[PDB]
Amino acid sequence: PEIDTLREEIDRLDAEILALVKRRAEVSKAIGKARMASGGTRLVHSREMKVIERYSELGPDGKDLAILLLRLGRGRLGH
Amino acid sequence: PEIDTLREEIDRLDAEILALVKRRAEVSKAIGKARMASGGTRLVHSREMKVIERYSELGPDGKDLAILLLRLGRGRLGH
Amino acid sequence: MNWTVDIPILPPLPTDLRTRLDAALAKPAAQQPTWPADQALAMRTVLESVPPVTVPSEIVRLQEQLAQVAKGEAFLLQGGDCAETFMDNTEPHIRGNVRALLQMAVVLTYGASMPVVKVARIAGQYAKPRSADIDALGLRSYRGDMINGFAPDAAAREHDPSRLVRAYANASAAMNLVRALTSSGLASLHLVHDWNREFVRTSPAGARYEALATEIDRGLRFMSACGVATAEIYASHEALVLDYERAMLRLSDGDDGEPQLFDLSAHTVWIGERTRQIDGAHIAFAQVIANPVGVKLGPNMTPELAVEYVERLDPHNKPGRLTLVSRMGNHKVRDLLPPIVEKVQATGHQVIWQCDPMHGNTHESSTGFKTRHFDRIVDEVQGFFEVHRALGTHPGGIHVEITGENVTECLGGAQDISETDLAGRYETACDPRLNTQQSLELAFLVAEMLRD
Amino acid sequence: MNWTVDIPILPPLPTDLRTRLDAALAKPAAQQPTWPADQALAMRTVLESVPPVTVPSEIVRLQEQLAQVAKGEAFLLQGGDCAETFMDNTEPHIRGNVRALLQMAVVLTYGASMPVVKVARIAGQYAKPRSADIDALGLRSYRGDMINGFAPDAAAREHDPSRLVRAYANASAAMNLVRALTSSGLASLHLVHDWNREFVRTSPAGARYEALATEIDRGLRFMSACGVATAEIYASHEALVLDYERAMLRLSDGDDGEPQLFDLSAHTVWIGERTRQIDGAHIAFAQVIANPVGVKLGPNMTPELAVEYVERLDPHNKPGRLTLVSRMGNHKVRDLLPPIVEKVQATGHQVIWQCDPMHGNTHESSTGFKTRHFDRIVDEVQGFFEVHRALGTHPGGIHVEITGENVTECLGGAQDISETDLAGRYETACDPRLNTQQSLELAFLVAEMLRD
Ligand SMILES: O=C(O)[C@@H]1C[C@]2(C(=O)O)C=C[C@@H](O)[C@@H](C2)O1
Ligand SMILES: O=C(O)[C@@H]1C[C@]2(C(=O)O)C=C[C@@H](O)[C@@H](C2)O1
Ligand SMILES: N[C@@H](Cc1ccc(O)cc1)C(=O)O
Ligand SMILES: N[C@@H](Cc1ccc(O)cc1)C(=O)O
Ligand SMILES: N[C@@H](Cc1ccccc1)C(=O)O
Ligand SMILES: N[C@@H](Cc1ccccc1)C(=O)O
Ligand SMILES: [Cl-]
Ligand SMILES: [Cl-]
Ligand SMILES: [Mn+2]
Ligand SMILES: [Mn+2]
C-alpha cells in the first residue's frame, strides 16, 4: 500500500506531459508551413541540433526523446 | 520574420516538458525502491502496458515515447 | 490394444569404463522408479540395440558451440514442454514447439548480437521427480510417462517398465520429425520472424514489442540486401531414470580419439535439484559420459558445493562441458547467486551460467492449479542479468518451460491471464508452461536485457 | 618535364554500327573542346589500342543490377569528386573517396532494406561544360584537365589535345587501385561501418545519428551471429568529350549475342544539362552504346521531352538502361517533378529516378566562392522522396558530389560551415563538394527517408 500515492503523481505528470507534447507538435507544424510559405526548407538542421541539445540533461535517452518530438512536429523524413 | 514568436513557445514547451520528465523519472524511481523494499519485482508488466496506452493518442510514436519514460524511470532491463 | 517387441537373444567396454560405470551405478540414486529389476533388465536389452536418438559427432559439435557460450561468445536457449506425454507426441505439437524455439532464437540472437545455441526439452523428457510419493487425491504419484500414467486411477499410477521402450519409440519419432523440420523451410530466419511480426500484430502487448520486432525485420532484410540466403535444434531431458540412460549408452572415439561413453538418448542432459547427490550415482554417471551436462542449483546451494560440482563434472577444464542452471526465485537470486559465481569463476573453470526462472517461482493458485506469475519470471532473469553484469561474468542462457499452444498455465503477460483463467486451458502434465504468447514476450524482454 | 608516347603505325565495325556511329557523331555537339582535329586524331589513335578501363561483362552486370533498381528492388548511390584532377589522382584521395562511398552504402543499404548499387564519379571525370567561355579573371575558361589547366594563366587555359592520353592514363591507374581496394579488407562491411561509428563519436551532430549507427551495428553483428562472413564500385563520368568516348569504344557480343558497341572508358556515363540536345550527337552517341546511360533533367524539362528521351535512349524497354537524373532545386522539385514522373511512368518504360540535389542549389557566396547549403540539399532529396511517395513510384537513387577530405566547400551540416570558412579548405577544381562529414550526414538522412 501507499504506492498508489505516486501512481497518481505519475498519472498526473503523464497526461500533463501528454498535453504539452500534444501542443508542441502543432507549434512545430506552425513553423512548418510558415517557413515553407516563403520557399523555405521543410527542416532546419542546426535547429534540430538545438532541440537535441535541449534534452541532453536527461542523459543518453535525451537525444532520442528529442528526436521523437521532432518527428511529431516536422514528421518523418521523406514522407 | 515572425517565426521566432513560436520558437519561444517551442523553447518554453521544451524546458517545461523537460522539467516534468525530469521529475517523473524519480517518481518511478520512488515506486522502484518502494515496491522492491518488500520483496517486490523491479518492474510491473501490466502497468507499463498502462503507461504505453497513455500516450497512444500521439499515434504510432506514442508507445515509443512511453518506453523512453519507462527507461528513464525503471532503467534499462538487465542492467 | 498394444503392440509387442521381441527381446534379443554391442561391444564390451574397456575395463576402466566398465569399472567407472559400474562403480557409478552402484552408488545411491534418488527418485528412481520402483519396478521389477528383471523386467527393467528386459527393457534395457531391447534399448541396447535400437538405433540411437543422437550420434556422437553431434554431441561433440554441441560441446564446441557450448564452449563459445562458456567463453562469452554465444548464448544458450533451452526450452520445451515441462513433461513430454506420449499422448501429445504429435506433429502439430512438435511443430509448434520447434517454431516457438526458433522464434525466440531469432529475437535472442539479435538482442545478444551473437549466436544462440538452441536446445529443446524434447525427445526424452518423459520422467520427473516427485517430492511426495502420494499426491493430492491420495494416489501414487505420477512421475512422467516413462514411469506411470497421468490418469488419476490406482492402476494408472503403477510403475510400468514397458514404458522404457514406449519412451524411446516416442523419442526417436519426435527426433526424426525435429530433424526434418529444421532442415525444411520452417528453419528459414525470414519465415520464422514473420511469425513474430504476426504475434506483434495480434497481441494485446504488441506496442511493447513492435519497435524491436521491426528492428529485427530490418536486420533480416539487411542480410538479404547484402547477398545472403539450416537450423540446429539439440535434444535434452533431465537424466532421471538410470535404467533408461544406461541402455542408451554407446561407445565411440571422442574429443581425444580414445574411446568414450556417449549417452545417445539426447545431446545434453541435466541432473535436477532432487538428484544431485554429490556422491550419488546421477552425478557419477555424469562423470563417465562425454555429453555436455548441467546441474540445477537452488537456493540452498553453497559457493563451495557449486565448486565441487565444477571440479567433479569438469575435471579437464573443457569450457562449456558443464552448465550450472540457477533457479532461486526472483527475491533470492540477487543475493544468493553472486557468491556462487565469484567462487566458481575463481577456479579457472569456464561454466555456462544458465538461468531458470521457473522452478523457483511456482506457487499453488487460489483455484487449485499450480501456476507462475509472468512478472516474477521476468524479475529473476532480470535479477540474474543484474548480478552477472555487476560481476563482469557472462549471462550464458536461459532454461524455460513452454509450449507452442495457447494454453493458460501461467498468470499475467500480455493476456493478463488471471487465476480464474487457469482452468480454461491447463494442458500441462506437470508444471505450468508459458503459452506461446508469453514465450515470445519473455524472449523479447530477455533480448532487451542482452543489449548493452 | 614530360613523358612521350609513340603513335601506332582494331577490327572494323559491322556496316550498321559504322553508319549509326558516324551518323551520330555527324550531328552538332555542344561544349566540345577546340583543338586541332589532326592532333585530336593522333590522340584517338593512341587511345584506340590501350587496355580498356572497363570490360563488357562488367557493364552487362551493372545493367542487371540497375534493372533491379528500376523495378523498385535496389537503390543507386552515385558519388565522387565533381571534377577529377590529374593533380589529386593519388592513393590517399582515391582511398578516401572509395571509403566515403562504401560508408554511405552501408547506411543506405540498411535504410532501404535492399541492395545499393555503388557507382563512383571517378576514372574519367576530367571534363566539364562551361556556361561562359571567359571566366572571372577575363581568362579562357577551365573545362577540366581533359581539356586545359585549372592554373589561372593564359597559357594554362589553352585546350591541349595531349590531355586526352593524360586523362586515360590517370583513369586506368585510379581504376586499377579501385579494383584493388574493393577486393581488399577495405570492402568488409564490419570494417566499413566502424569508420561510421567513429564519425558518430567525433562529430558535433553524433547525437542526431547515433541511434541509427547503432541499429546498423546490430544488423551487422546479427549477420555474423547467423554465420556470415567483396565490393563492387563502378566507374562513371559525364560523357562530354566525344573525341575521348570515340576512342574508348570497343566492339563485343552483348546482351543478345549480336555485336554491340561498348564505351569502355567507364561502366556508365551521363549526358548533362548543357549537352542533351535531343537531335545532338551526345544523345545519339548514347543510342549506339550498350552502357547504362543517364540524362540530367533541370527545371526547364517538360513531361513530353522527358518522354522523348525515354523513347530514344530506351528503345527496347530494357529496365534500368536509362537513368533520369533530377536537379531542380528544392523550391522547384515538389512542383516540377510529379508531372514528368506521371507521363514517363505512363509509357511503360522502367527508368531509374535518380535525384541530384547539388546542381540545382548552387549560389555564389558573399566571400567570392561558389557554395551550397546543406539544408537546401536535404530539402530537395526530401522533396524528391515526398514526390515519389505521393505517386507510388520508386525513389531510385541519389547523385552527389563528395570527397573523402575535410574540405570546407558546402555550408551548414554538423560543422555549421559558415561563409567565412569556405576559404580555409576550398580544394575543389569546380563545384563545392560535401566533405566526408556532410557526405555521411546526408547518407544517414537519406536512409531515414528510405525507411517506411
Ligand atoms: O524550425 C523549427 O524550429 C521548427 C520546430 C522544430 C521542432 O519540432 O522543434 C525544429 C526544427 C525544424 O526542423 C522544425 C521542427 O520546425
Ligand atoms: O510500478 C510503477 O508504476 C512504477 C512506475 C513505472 C513508470 O515509469 O511509469 C511504471 C511501471 C513500473 O515498471 C515502474 C516504472 O514503476
Ligand atoms: N548398456 C550397458 C553398458 C554398455 C554400454 C555400451 C557398450 O558398448 C557396452 C556396455 C549397461 O547399462 O550397463
Ligand atoms: N574508334 C572508332 C570507332 C570504332 C570502334 C571500335 C571498332 O572495333 C572499330 C571502330 C571511332 O572513333 O570512329
Ligand atoms: N504416442 C503414441 C504413438 C506412438 C507409438 C510408437 C512410436 C511413437 C508414437 C504411443 O506412445 O504409443
Ligand atoms: N597524375 C600524374 C601522375 C600520373 C602519370 C601517369 C599516369 C597516372 C598518373 C599525371 O597526370 O601525370
Ligand atoms: Cl558419429
Ligand atoms: Cl568481357
Ligand atoms: Mn518443470
Ligand atoms: Mn559538379
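Following Swiss-Prot, chain B residues are numbered 27-105, in order.
Looking at the header, which is where the method is noted, we find X-ray crystallography, 2.7 Å.
Positions of Cβ are set from backbone N, Cα and C atoms, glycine also.
According to Swiss-Prot, the mutagenesis experiment B:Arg61 to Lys carries the annotation: It is catalytically catastrophic, but strongly activated by AroG. In three-state terms derived from DSSP, B:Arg61 (mutagenesis position) belongs to a helical segment.
Swiss-Prot lists B:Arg61, B:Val70, B:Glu74 with the feature chorismate binding site.
In Swiss-Prot, a mutagenesis experiment is listed as B:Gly101 to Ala, annotated with the note The catalytic efficiency and the affinity are 5 and 3-fold lower than the wild-type. The activation by AroG is 10-fold lower than the wild-type. The secondary structure of B:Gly101 (mutagenesis position), as reduced to three states from DSSP, is coil rather than helix or strand. In the structure as shown, the Cβ atom of B:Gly101 (mutagenesis position) sits within 10 Å of 16 other Cβ atoms.
Less than 8 angstroms from the CB of B:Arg102 (mutagenesis position) sits no same-chain residue that is six or more residues away. One mutagenesis experiment catalogued in Swiss-Prot, B:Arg102 to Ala, is accompanied by this note: The catalytic efficiency and the affinity are slightly modified. The activation by AroG is 2-fold lower than the wild-type.
When other Cβ atoms within 10 Å of the Cβ of B:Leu103 (mutagenesis position) are tallied across all protein chains shown, the result is 23. Record note (Swiss-Prot), mutagenesis B:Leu103 to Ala: The catalytic efficiency and the affinity are identical to the wild-type. The activation by AroG is 10-fold lower than the wild type. The unchanged residue is displayed.
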(message) Can you give me the Cα-Cα distance between B:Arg61 (mutagenesis position) and B:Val70 (chorismate binding site) in Å, rounded to a whole number?
(response) 10
(request) Among the recorded positions B:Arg61, B:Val70, B:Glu74, B:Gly101, B:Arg102, B:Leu103, state which ones have a Cβ less than 8 Å from a Cβ of chain C, giving them in sequence order; state 'none' otherwise. (result) B:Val70, B:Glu74, B:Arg102, B:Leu103
(request) Return one of helix, strand or coil for B:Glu74 (chorismate binding site), based on DSSP. (result) helix
(request) Taking Cβ distances under 8 Å as the criterion, give the subset of the recorded positions B:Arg61, B:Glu74, B:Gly101 near chain A, ordered by sequence. (result) B:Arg61
(request) Would you count the other CB atoms within 10 A of the CB of B:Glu74 (chorismate binding site), including those on all shown protein chains? (result) 19
(request) For each of the recorded positions (B:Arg61, B:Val70), count the other CB atoms lying within 10 A of its CB, then report the residue with the highest count. (result) B:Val70
(request) List the Cα distance (Å, whole number) between B:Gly101 (mutagenesis position) and B:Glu74 (chorismate binding site). (result) 12
(request) Compute the C-alpha separation of B:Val70 (chorismate binding site) from B:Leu103 (mutagenesis position), stating it in Å without decimals. (result) 12
(message) I'd like to know which of the mutagenesis positions listed (B:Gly101, B:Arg102, B:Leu103) lie near ligand 2, counting only a CB under 6 Å away.
(response) none
(request) Compute all pairwise C-alpha distances among B:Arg61, B:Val70, B:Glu74, the residues listed as binding chorismate, and give the largest one in whole angstrom. (result) 15
